[PDB]
Amino acid sequence: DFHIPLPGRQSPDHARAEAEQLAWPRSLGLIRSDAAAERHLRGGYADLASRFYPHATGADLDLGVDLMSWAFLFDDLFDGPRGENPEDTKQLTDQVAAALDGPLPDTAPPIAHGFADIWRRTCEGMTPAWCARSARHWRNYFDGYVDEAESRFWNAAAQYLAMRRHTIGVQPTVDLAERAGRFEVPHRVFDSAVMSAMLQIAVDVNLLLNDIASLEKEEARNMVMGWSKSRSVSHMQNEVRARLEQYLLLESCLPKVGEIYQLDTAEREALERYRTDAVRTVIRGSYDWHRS
């Protein structure tokens, strides 16, 4: 267990989103066999999206489901030898990241057309500055896959954190909470040191909690890997507790941060929505999902 003093939330429309989660990836050629469909349903991806985005229903939640569906289907393409060679990794990531620059050629792989369909829907209704910033977050995500594929090639602690803080994919998840909620945090508050520290805690806690739930599967094939075990789990368990206590400290600074950046009434409300529906949800959502 871990100390996560945030309320658990789930979209009330989760049942419909979970029942219809297969229609989109099968229409994009991402899932082509009935066994692949059942393997997809066993992931609980729509359930995870409904916890990341409890404030979304209908098509807004469907976009959240598709992002989780695509993110896990995309990550599977690197479990084999491709994830060992940084050249073969970058060859695939470049074809997907090209969707951020414009239309894709029809010869693009199906996983690339699926991302393009998600990015198209993500940008609708958002400011140009929001789309540009979110496009930069996707490139850091794709660049992280190439960086980790290089680390696996050489067969080779803050060294582990600096690499996982991009491949975990937390920031593109948080970005969609804005699109799913049809709001935008003030851009100057997003870049603030306080919000930057809050977002880093969300990434650190996510990769720590993910290594705990992935210790057994990786042991057959991680931050826990130095002296002894269990105590190492207890050390990481205290690290998420210290970071969560620091996160609460940073949350209390937001009222004064809003005055420093002279937010108006609408901007203060958007910052509050970003705190509860985007940052808190990405922290608590993955914890409640690992305990389904």
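Shown for chain A, in order and in Swiss-Prot numbering: 6-161, 166-230, 235-238, 245-311.
Looking at the header, which is where the method is noted, we find X-ray crystallography, 2.5 Å.
Any Cβ shown, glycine's included, is placed from N, Cα and C.
The Mg(2+) 2 binding site annotation in Swiss-Prot covers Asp80, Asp84. Around the Cβ of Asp84 (Mg(2+) 2 binding site), the number of neighbouring Cβ atoms within 10 Å comes to 9. Look at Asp84 (Mg(2+) 2 binding site): DSSP puts it in coil.
Summarising the annotation, Swiss-Prot assigns Mg(2+) 1 binding site to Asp80, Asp84.
Classification of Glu227 (Mg(2+) 3 binding site) by DSSP places it within a helix. For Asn219, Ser223, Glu227, the entry in Swiss-Prot reads Mg(2+) 3 binding site.
Taking the Cβ of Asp80 (mutagenesis position) as centre and 10 Å as the limit, one finds 13 other Cβ atoms among all the protein chains shown. While the structure shown retains the original residue, Swiss-Prot records the mutagenesis experiment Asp80 to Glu with this note: 150-fold decrease in activity. 20-fold increase in Km for FPP.
Just so you know, the Cβ of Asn219 (mutagenesis position) picks up 16 other Cβ atoms within 10 Å once every protein chain is counted. Recorded in Swiss-Prot as a mutagenesis result, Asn219 to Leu carries the remark: Loss of activity.
Among the sequence features in Swiss-Prot, the mutagenesis site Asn219 to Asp is noted as follows: 60-fold decrease in activity. 55-fold increase in Km for FPP.
According to Swiss-Prot, the mutagenesis experiment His309 to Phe carries the annotation: 17-fold decrease in activity. 5-fold increase in Km for FPP. The Cβ of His309 (mutagenesis position) lies under 8 Å from the Cβ of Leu218, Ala222, each of which sits 6+ residues away along the same chain. According to DSSP, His309 (mutagenesis position) sits in a coil region rather than a helix or strand.
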So of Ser223, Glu227, which of the binding-site residues has the fewest other Cβ atoms within 10 Å around its own Cβ?
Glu227
Any idea what the Cα distance is from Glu227 (Mg(2+) 3 binding site) over to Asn219 (mutagenesis position), rounded to a whole Å?
11
Could you name the residues, excluding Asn219, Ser223, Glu227, of the same chain that surround the Mg(2+) 3 site, i.e. Cβ within 8 Å of the Cβ centre of those residues, in sequence order?
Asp220, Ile221, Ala222, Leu224, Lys226, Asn235
Do you know offhand how many angstrom separate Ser223 (Mg(2+) 3 binding site) and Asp84 (Mg(2+) 2 binding site) by C-alpha?
14
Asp80 (mutagenesis position) versus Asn219 (mutagenesis position) - Cα distance in angstrom:
15
